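This is the structure, below, for whatever I ask next.
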Amino acid sequence: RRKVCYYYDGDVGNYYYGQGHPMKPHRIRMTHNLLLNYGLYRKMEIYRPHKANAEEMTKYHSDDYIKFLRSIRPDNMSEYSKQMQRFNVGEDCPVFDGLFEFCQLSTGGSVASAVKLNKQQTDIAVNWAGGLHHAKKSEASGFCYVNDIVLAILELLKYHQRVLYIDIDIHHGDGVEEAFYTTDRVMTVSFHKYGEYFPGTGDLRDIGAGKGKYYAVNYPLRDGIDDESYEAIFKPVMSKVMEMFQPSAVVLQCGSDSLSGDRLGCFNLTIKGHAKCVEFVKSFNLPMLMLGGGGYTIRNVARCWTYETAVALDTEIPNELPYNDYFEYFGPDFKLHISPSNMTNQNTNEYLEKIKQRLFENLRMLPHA
Amino acid sequence: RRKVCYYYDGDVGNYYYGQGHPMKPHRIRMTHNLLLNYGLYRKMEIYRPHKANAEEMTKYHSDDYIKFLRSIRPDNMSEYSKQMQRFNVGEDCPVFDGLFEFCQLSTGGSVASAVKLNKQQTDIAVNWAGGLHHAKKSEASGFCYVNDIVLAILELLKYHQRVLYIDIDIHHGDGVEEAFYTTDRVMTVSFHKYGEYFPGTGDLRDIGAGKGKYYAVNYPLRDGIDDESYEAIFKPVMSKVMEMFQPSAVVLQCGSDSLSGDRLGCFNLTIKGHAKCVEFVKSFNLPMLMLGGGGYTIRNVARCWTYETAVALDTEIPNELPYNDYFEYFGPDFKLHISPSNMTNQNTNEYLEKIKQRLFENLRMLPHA
Amino acid sequence: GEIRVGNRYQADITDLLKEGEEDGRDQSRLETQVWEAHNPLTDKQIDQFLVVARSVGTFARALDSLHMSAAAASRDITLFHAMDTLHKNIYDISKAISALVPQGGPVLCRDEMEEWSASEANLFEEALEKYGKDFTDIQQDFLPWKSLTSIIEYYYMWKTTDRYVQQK
Amino acid sequence: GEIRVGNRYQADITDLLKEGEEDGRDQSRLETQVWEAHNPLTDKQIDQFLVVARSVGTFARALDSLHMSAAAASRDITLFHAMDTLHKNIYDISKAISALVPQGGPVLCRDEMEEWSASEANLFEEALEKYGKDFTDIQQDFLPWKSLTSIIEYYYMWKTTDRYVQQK
Amino acid sequence: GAXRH
Amino acid sequence: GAXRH
Ligand SMILES: O=P(O)(O)O[C@H]1[C@H](OP(=O)(O)O)[C@@H](OP(=O)(O)O)[C@H](OP(=O)(O)O)[C@@H](OP(=O)(O)O)[C@H]1OP(=O)(O)O
Ligand SMILES: O=P(O)(O)O[C@H]1[C@H](OP(=O)(O)O)[C@@H](OP(=O)(O)O)[C@H](OP(=O)(O)O)[C@@H](OP(=O)(O)O)[C@H]1OP(=O)(O)O
Ligand SMILES: [K+]
Ligand SMILES: [K+]
Ligand SMILES: [K+]
Ligand SMILES: [K+]
Ligand SMILES: [Zn+2]
Ligand SMILES: [Zn+2]
């Protein structure tokens, strides 16, 4: 049974994005705490990630974008406003006390784990703080400041010829896509809502460019997708992907805003369905790096990643939530699982099979025997 | 440093002699408990003594005296009254529930320890329950029903040619004396009040009989004896005793009613003085068997034997009494030591030296080179 | 006030055993050891264990007054039980601690003082003030379901009671 | 809503290391381990230790409400500290228990919830009801001696408060 | 904005 | 008596 490494820094739950802001880092602390009380903590190798310095963040980002982040504060907020606009820091990506500390922990977790995978001293490595996939080389976007994912992947390329990147998050993983848009060594597959939704990118025809053409897979979706519909379009596509792209290390971003009843999301997935993807990936027995991502009904974010951690340990846990410091957060029910809503699935079988086929064609264009 | 074995059965504190009766077994439990909290318990080998059966009690006593004791109860108290008078069970030796159980524990402790000494697997052995020295072959007397001391000594004779018996108790140790009155193998030395006092025996001229003549030493005393007077007459006499009687195992009865402010006693000794005797004996490095005996101001009985246990371990203890279940018993002071009273010492130097000399003559009659 | 001589007074003196003869005494029928004095443990560790034995006890009685429960758990019975738990487990701290928490659940030792009900305690203070220190009648008429020897143990423990003030 | 191409968008792809080349990455600068998953200990023993870690904690706060102190001692901070105490002591139960009672004295772990004074707690409920969830101003004007990140940790813990009923 | 603050 | 009950 696969060996799992879990990365966590106690401080991460305590950093705060701002009044009225949906991204709430505290959800990782909630997970952490459930893991301890579900007895899972016990069963995996627990690491505190040292802070990632500007040194390794600039391995992808601008020497003067990170410089800006290292420097900016809420003190000198009116002094910098020039650079604030050039870098996207505001309306939905606030400045906030500790921001750079927050980035260092998220990035440290992902990088340390990548190394751990390259050093071949784990099979799976988990960092729920990480997964922040909207970030760009020279600007912040969609609550993401540093793209820990890219940096993580860049380290893996040192030992792995082909790195597969899978993205479940309801929002299209455009940061990780754009960063690797012109390379054939990394294939970016993404399943997301599309049409009057952020980030506006990742439609059927977004295939890549140059050497990276036919290496950026996307599955655009409308509202209300079931576990059943999602499963029936994830497994086929990913089996082909493995078949064709034949990777040697997987990085699964396990965005939890694709769950039902999310604050920002509008999909109808249950923890069970959501996790079935993690389990399917894990089954392909490749060095795997689970990251988190979005999720804005934190009670369920907690539930999800707690469950999905169990999946990486292939151990069973009861629906009965164990007592914990935040036990009272979990409704009148205090259960682990969520059920789907009456919400209407506007992804007709006809619409999913059209897209599926188009992708199967795209994937066939890769070399094989 | 000498090895010590301590014998105790939790039940012993709970047996009760009767309303208005001075002998209170609970004082041993008080000691036990101090020993634990003074940290001494820790430092010695602690044994629970199994119950001594009629089998080994009849090794000295009547087959029908023990039979009587095994049988008698407060139920059949009016049925037996015939035998009650023949055996002395009444006015100051009540019948009481558990009586025979009590005897078995007191005797078991002394016998087990004697064996332990014979088996050469201890240097000192301590049984505060024991020491009950007024008992006779065919009758109870002075709160004593079974003479554990004799039985103990009888076992020691199996490996030891000469057994010395020393008795500090304020009352003359006539049970142990009478039992060995005609033998030269056991010498019984006793320091006690005399003249209108119990048991009426043990004056200067009580020397023994037959083979046992010049082998029963006695020191008669009046009221109010100091530590200073007592020390100055104990060491000289005992050094001669060792000199002459040359024993190979000592049994020191450490009666605590010779202390100051006893309920029944009228001597003016402090724990310090009282213990100086135990220390002096111990110094002669012989297999030693410390027993208790009388003592009727139980707060001080507790103090004494706790202290004297330390002496057998030659470890220091503070005057500060440690907290314990019965801590509140110990006055406003909560100290270990007692000081002597203004009470007048009617043992003039002239009177002590007369007696001393007479005894030195008696002891000279023994064989030597 | 007289010392007697004769077969019915003196003891028959037990003859010294031959160098070949053996005393024939079964030591297990005579004693059973409760604490070895030469332990692989140090004072500190024993002390520490005693604190732990006390903590469990307090946490035990928290699972069905803080200072009260701690004092209750600090009484001698708990300590004695802690010194036996050590010896029974061969002075293995790690093994002995399991003994204290057998299956994730702690152990409770309560002396007769703590163990008696409010109403039994009440009965006792009526029986004493009415029959003085006559503990067989105190049972017969007031606490007949208790064993005499438990009433004795209780008595002495009760004599140190705080609310108990016979002195002035 | 557009994906861009160019030196200022894509990442420079890190070349695969030669079979002779080494990545040159100091692992101690990147991580520090907090729990090994392959221990000489069994679930039972760890579970047991956790009970013990809880008991000490309750007995600790008894030395300056019973159920309250036990619950206080049963919170996660104490448990987490119990899992580190194990790992720091190399999963030696006997050694780890010393850590918990260093010199005969127990250890107290209190989260920001429990640690704050009555009057600080009071301040917080005034600052919230007055500034909503604006935690920098809540500090500046109401709890300026506390660090922002402690106020955050407190907030979330306080949201589960019993006496706290924002819902109906 | 970016998403929905 | 024996001693002093
Ligand atoms: O404390 P915050 O991080 O600001 O989040 C709270 C919190 O949501 P979470 O419990 O999911 O963190 C409230 O939930 P309760 O405290 O009521 O359980 C929620 O209230 P509702 O769940 O009733 O919406 C409230 O939302 P609102 O401010 O709209 O009342 C929302 O604050 P934010 O909306 O600022 O995140
Ligand atoms: O409980 P008991 O075994 O019968 O002994 C008590 C007890 O004496 P101890 O404390 O030494 O056992 C009393 O002492 P306190 O309870 O008052 O501390 C004492 O009272 P005094 O010390 O005030 O004399 C009292 O004696 P009395 O009955 O004369 O009041 C005496 O009972 P006994 O005399 O029956 O032994
Ligand atoms: K996605
Ligand atoms: K690509
Ligand atoms: K004497
Ligand atoms: K003699
Ligand atoms: Zn998202
Ligand atoms: Zn006496």
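By Swiss-Prot numbering, chain A shows 8-376, in order.
How was it done? The header gives X-ray crystallography, 3.3 Å.
Positions of Cβ are set from backbone N, Cα and C atoms, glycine also.
For reference, Swiss-Prot lists these features for the protein:
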- A:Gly27, A:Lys31, A:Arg270: 1D-myo-inositol 1,4,5,6-tetrakisphosphate binding site (BINDING)
- A:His141 to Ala: Abolishes histone deacetylase and decrotonylase activities (MUTAGEN)
- A:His141: active site (ACT_SITE)
- A:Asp176, A:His178, A:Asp264: Zn(2+) binding site (BINDING)
- A:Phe287 to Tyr: Abolishes interaction with CHFR; when associated with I-297 (MUTAGEN)
- A:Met297 to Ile: Abolishes interaction with CHFR; when associated with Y-287 (MUTAGEN)
Quick one: which of the recorded positions (A:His141, A:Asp176, A:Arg270) have their CB closer than 6 Å to ligand 3?
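Only A:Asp176 meet the Cβ criterion.
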For A:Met297 (mutagenesis position), which of the three DSSP-derived states applies: helix, strand, or coil?
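A:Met297 (mutagenesis position) sits in a strand per DSSP.
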Given recorded positions A:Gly27, A:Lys31, A:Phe287, A:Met297, which are under 8 Å from chain E when comparing Cβ atoms?
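It is A:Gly27, listed by sequence.
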Between A:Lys31 (1D-myo-inositol 1,4,5,6-tetrakisphosphate binding site) and A:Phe287 (mutagenesis position), how far is it from one CA atom to the other, in Å?
29
List, in sequence order, those binding-site residues among A:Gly27, A:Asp176, A:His178, A:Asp264, A:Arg270 whose Cα sits within 10 Å of the Cα of A:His141 (mutagenesis position).
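Of everything listed, what lies within 10 Å of A:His141 (mutagenesis position) (Cα to Cα) is A:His178.
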So which recorded positions out of A:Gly27, A:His141, A:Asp264 are up against ligand 2, CB under 6 A?
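Close enough to ligand 2 is none of the recorded positions.
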Which ones, out of the recorded positions A:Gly27, A:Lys31, A:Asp264, A:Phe287, A:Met297, lie near enough to chain B that their C-beta is under 8 angstroms from one of its C-beta atoms?
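Out of A:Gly27, A:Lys31, A:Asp264, A:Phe287, A:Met297, none lie under 8 Å of chain B.
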Counting across all protein chains shown, how many other Cβ atoms sit within 10 Å of the Cβ of A:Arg270 (1D-myo-inositol 1,4,5,6-tetrakisphosphate binding site)?
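Total other Cβ atoms inside 10 Å, all chains included: 13.
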Roughly how many angstrom lie between the C-alpha atoms of A:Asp176 (Zn(2+) binding site) and A:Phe287 (mutagenesis position)?
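Approximately 16 Å lies between the Cα of A:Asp176 (Zn(2+) binding site) and that of A:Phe287 (mutagenesis position).
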Looking only at C-alpha atoms, tell me how far A:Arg270 (1D-myo-inositol 1,4,5,6-tetrakisphosphate binding site) is from A:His178 (Zn(2+) binding site), rounded to the nearest Å.
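The separation of the Cα atoms works out to 13 Å.
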Which are the residues of the chain, A:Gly27, A:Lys31, A:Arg270 excluded, whose CB is within 8 A of where the CB atoms of the 1D-myo-inositol 1,4,5,6-tetrakisphosphate site average out, their centroid?
A:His28, A:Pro29, A:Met30, A:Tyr303
Can you list which of the recorded positions A:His141, A:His178, A:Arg270, A:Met297 have their Cβ under 6 Å from some atom of ligand 7?
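Only A:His178 qualify.
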Please list the recorded positions from A:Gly27, A:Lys31, A:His141, A:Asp264, A:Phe287 whose Cβ falls under 6 Å of any atom in ligand 1.
A:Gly27, A:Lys31
What number of additional C-beta atoms lies within 10 angstroms of the C-beta atom of A:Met297 (mutagenesis position)?
27
Same-chain residues six or more away whose CB lies under 8 A from the CB of A:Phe287 (mutagenesis position)?
A:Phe241, A:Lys242, A:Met245
Report, as a single number, how many Cβ atoms besides its own are within 10 Å of the Cβ of A:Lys31 (1D-myo-inositol 1,4,5,6-tetrakisphosphate binding site).
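A count of 19.
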Spatially, and counting Cα to Cα, which of the recorded positions is closest to A:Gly27 (1D-myo-inositol 1,4,5,6-tetrakisphosphate binding site)? Options: A:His178, A:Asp264, A:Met297.
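Nearest by Cα distance to A:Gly27 (1D-myo-inositol 1,4,5,6-tetrakisphosphate binding site): A:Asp264.
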Select, from A:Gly27, A:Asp176, A:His178, A:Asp264, A:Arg270, each of the binding-site residues with a Cβ positioned under 6 A from at least one atom of ligand 6; if none does, say none.
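The qualifying binding-site residues: none of them.
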Measure from the Cβ of A:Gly27 (1D-myo-inositol 1,4,5,6-tetrakisphosphate binding site) and count the other Cβ atoms within 10 Å, all protein chains considered.
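Around the Cβ of A:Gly27 (1D-myo-inositol 1,4,5,6-tetrakisphosphate binding site), 10 other Cβ atoms lie within 10 Å.
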So what sits near A:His178 (Zn(2+) binding site) in its own chain, CB-to-CB under 8 Å and at least six residues off in sequence?
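A:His178 (Zn(2+) binding site) has long-range Cβ partners A:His140, A:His141, A:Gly149, A:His199, A:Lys200, A:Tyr204, A:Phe205, A:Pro206, A:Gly262, A:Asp264, A:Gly301.
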